Amino acid sequence: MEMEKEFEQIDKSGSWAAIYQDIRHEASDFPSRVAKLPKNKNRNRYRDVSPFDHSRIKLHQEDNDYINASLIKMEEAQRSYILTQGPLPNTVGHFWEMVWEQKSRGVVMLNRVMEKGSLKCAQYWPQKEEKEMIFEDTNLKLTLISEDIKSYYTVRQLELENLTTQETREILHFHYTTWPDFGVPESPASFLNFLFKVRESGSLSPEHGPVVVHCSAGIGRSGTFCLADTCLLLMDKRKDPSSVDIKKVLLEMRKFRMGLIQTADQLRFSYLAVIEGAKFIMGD
Ligand SMILES: Cn1nc(-c2cccs2)cc1N
C-alpha cells in the first residue's frame, strides 16, 4: 500500500502495536559473540543491545578492537551510517578513535546527557574553548572551536588532533536537544528541519566517511533518524515514489543492527516524518 493512506488505515483501526510486533517477529537474528566476551562487559551500556559480529565497527588496535557500534550500509540509497551507543566513562577515547579512523565529518546526538534524572551518556566533548580534552588511552586532543545554540538544536565546530601524527580535522557536532523525556514529538517539523541541516553540511555525503549517530542505546531515536533519511532519498531517486515501503526499509536496516525503532510510537512518528518530509521536498 501507499504510505499516507496505510497510515490513516492503521490509525483508524488502532493496530500500531500489531504492526510493530510483526516487524519484531520478522527481524534478523545474527550472532554477537564479540560483544558478549567477559573482557567487554564495561564497554556495553545495556546487556540486551549488542552489535552483530558481521557488521560491527572494529577499532584499529591489536589489544581490544571492540566498540558497541554498527555499520548500516544501504545499497540502493547509496548512504551509509554508523549507529552507536552514547559513550561511557571508559569508552570516550574509543569513540573519538572510531570517528578518526572511519574519516567521519559529523556526529549526530539525539539525547541529553541527563534525562529522567539519570545519566544517559558521558560528557564527551568540551564545553569551553579554553578547556580542551585529552584522551590519553587513544592519543587524541579535542577542542571546542565555536557553538551555535538554536531553539531546538545546537551545532558545534570541533577540532580533533591525532597527537601521534599532529594531523588535525574539523568535526561538526549536531545536537538535537528537545526530544521529550517520555514519548515522541507531537510534530515532526523540528526533527525534519534538523535532518536537513545535517544534510546541508556535507556530513552525509560520499566524500566523507559515514556519519556517526547516537542516542542512549543507539537503536531508538537513532533508528528514527536514519530510517527517515533513507526513505526520503529513495523517494527522490525512484520513478514511483509511492513504491517506497517503510516497513521493508526498516527490516533491511535491522539486518545490520538489532532493535532499530524501540516502540510503536516511534514507528508511527517515523511514518509521520517521511509523509510530511515528502511534501516539503517538492517539489515544494
Ligand atoms: C579556526 N579553526 N576552525 C576550526 C574548525 C572549523 C570547522 C570545524 S573545526 C579549527 C580551527 N583551528
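Numbers run from 1 along the shown chain.
Structure determined by X-ray crystallography, 1.8 Å.
Cβ atoms here come from the backbone N, Cα and C positions, even for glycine.
Swiss-Prot lists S50 to A or D among its mutagenesis entries, and the accompanying note reads: No phosphorylation. Recorded in Swiss-Prot as a mutagenesis result, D181 to A carries the remark: Substrate-trapping mutant. The substrate binding site annotation in Swiss-Prot covers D181, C215, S216, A217, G218, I219, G220, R221, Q262. For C215 to S, Swiss-Prot lists a mutagenesis experiment annotated as follows: Catalytically inactive mutant; abolishes sulfhydration. As annotated by Swiss-Prot, active site, phosphocysteine intermediate applies to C215.
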Fewest-neighbour residue among recorded positions, criterion Cβ within 10 Å, set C215, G218, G220, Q262: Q262
Rounded to the nearest Å - Cα separation of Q262 (substrate binding site) and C215 (mutagenesis position): 12
Packing count at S216 (substrate binding site) (other Cβ atoms within 10 Å of its Cβ): 21
Cα proximity to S50 (mutagenesis position), best match among binding-site residues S216, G218, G220: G218
Same-chain residues at least 6 apart in sequence whose Cβ lies under 8 Å from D181 (mutagenesis position): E115, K116
Local Cβ density at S50 (mutagenesis position) - other Cβ atoms counted within 10 Å: 22
